[PDB]
Amino acid sequence: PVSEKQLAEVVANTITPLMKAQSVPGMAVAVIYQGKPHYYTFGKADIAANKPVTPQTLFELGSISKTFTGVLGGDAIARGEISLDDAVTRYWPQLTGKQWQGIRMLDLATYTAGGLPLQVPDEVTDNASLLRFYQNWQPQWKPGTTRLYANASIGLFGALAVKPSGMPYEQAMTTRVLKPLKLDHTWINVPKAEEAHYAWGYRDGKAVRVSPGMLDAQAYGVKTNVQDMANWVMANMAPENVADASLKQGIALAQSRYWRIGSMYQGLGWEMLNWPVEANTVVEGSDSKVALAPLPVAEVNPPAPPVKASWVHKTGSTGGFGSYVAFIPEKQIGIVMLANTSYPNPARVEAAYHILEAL
Ligand SMILES: *C(=O)[C@H](CC)[C@H]1NC(C(=O)O)=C2[C@H]1CCC[C@H]2OCCCC
């Protein structure tokens, strides 16, 4: 058993060098090991005001928000309000274009709909334009044949996953996910009384923050501190300890394997690789050329339930932040790395892989 001291050094001697080389002003880390999380804070949350990163510091999660969208979706499935097999059209009858027919809620949740673009275009400001956008979309591939990572796919899935509930996305997430897990410092919209905890992002010397856009709460809009995030990782890492029954199942469903893409497996928001896995295959699958490419898929039908020996992770960014989380259920270890600079993902996973490998 690694002492608290050794682990502190291990995190120290990995993150500082990582912050120097990538000139990251601030980052907070945890470190889930032996039932408890362990926090480490470095640098600044705001250079201009010289406020150091604290365990209360709020960070933009970026694409890591998709993991919440994934679990919230699984929760609706657990309650029976929705089914992955249903036609997307079943929750958006207005979507009449014949090209949507054999497309499922599953395809949306897993970027397998046939080439939905990485982003929902900027001309899309309201409901009428969201409709027109999707209504005009012409698929490059048949459903369930190609994985093309997109915010416009999963963004839609989350907004449609909550319709039967009659609850707006923000309200459904706080009620069914955030509140039952005691994540009271995680928000889709930071309340005025917490702005003070809100860190500033840092693009090339410039202080920045995410902007509002359609289907954002679902794909890249969530903010939290390292404590809430560590508990969000503890819940996803050990759902047995989750009392709420539907939420317990929603978590398992998000970690379930729906498609094999080379060495990777696609869940609801989460992505997985069998453990043991070498750092080289996780670091290289992390490169833009791989992560943005539309790759041929292999259906895991029926969906494989959570496999403990999995390296389960998710990377996320906004203009000014960079975050990464990874956990191995079989070994009850996990890591949260929140930084206020969007550095390269391959650099995030190597550092994460390095500290976990020590545990
Ligand atoms: C998840 O981290 C996102 C989703 C919004 C990643 N996808 C893209 C994109 O669709 O362009 C990103 C990237 C994170 C960084 C933000 C965004 O890049 C746009 C450029 C503005 C920084």
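Chain A is numbered as in Swiss-Prot; the shown residues are, in order, 22-380.
Every residue, even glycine, has its Cβ placed from backbone N, Cα and C.
As recorded in Swiss-Prot:
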ACT_SITE  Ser84  active site, acyl-ester intermediate
ACT_SITE  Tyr170  active site, proton acceptor
BINDING   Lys335, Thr336, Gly337  substrate binding site
VARIANT   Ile36 to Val  In strain: MHN1 and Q980R
VARIANT   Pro58 to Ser  In strain: MHN1
VARIANT   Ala108 to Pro  In strain: MHN1 and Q980R
VARIANT   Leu152 to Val  In strain: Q980R
VARIANT   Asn262 to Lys  In strain: MHN1
VARIANT   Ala319 to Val  In strain: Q980R
VARIANT   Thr362 to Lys  In strain: MHN1
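Same-chain residues with CB within 8 A of the center of the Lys335, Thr336, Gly337 CB atoms, the substrate site residues themselves not counted, are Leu82, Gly83, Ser84, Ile85, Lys87, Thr88, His334, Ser338, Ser344, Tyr345, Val346, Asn366. Ranked by CA distance from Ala108 (variant position), the recorded positions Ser84, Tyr170, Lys335, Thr336, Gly337 have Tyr170 at the top as the closest.
It is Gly337 that, of the recorded positions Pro58, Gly337, has its Cβ surrounded by the most other Cβ atoms within 10 Å.
Listed in sequence order, the recorded positions among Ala108, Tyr170, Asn262, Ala319, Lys335, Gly337 whose CB lies under 6 angstroms from an atom of ligand 1 come out as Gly337. With respect to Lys335 (substrate binding site), the closest of these recorded positions in Cα terms is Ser84, chosen from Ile36, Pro58, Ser84, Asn262. Cα-Cα distances to the residue listed as 'active site, acyl-ester intermediate' place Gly337 within 10 Å, out of the recorded positions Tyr170, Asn262, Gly337. If you measure from the Cα atom of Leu152 (variant position) to that of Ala319 (variant position), you get 30 Å. Sorted by the number of other CB atoms within 10 A, the recorded positions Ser84, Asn262, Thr336, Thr362 start with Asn262, the lowest.
The candidate set comprises the variant positions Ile36, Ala108, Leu152, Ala319. Of these, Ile36 has the most other Cβ atoms within 10 Å.
Considering only the recorded positions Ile36, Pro58, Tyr170, the residue whose Cα is spatially closest to the Cα of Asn262 (variant position) is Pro58. Its Cβ placed at the centre, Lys335 (substrate binding site) has 23 other Cβ atoms within 10 Å.
DSSP assigns the residue listed as 'active site, proton acceptor' to coil in the three-state reduction, outside any helix or strand.
Looking only at Cα atoms, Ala319 (variant position) sits nearest to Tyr170 among the recorded positions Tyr170, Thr336, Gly337. In sequence order, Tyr132, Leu139, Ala312, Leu313 are the residues near the residue listed as 'active site, proton acceptor', counting only same-chain partners six or more apart with C-beta under 8 A.
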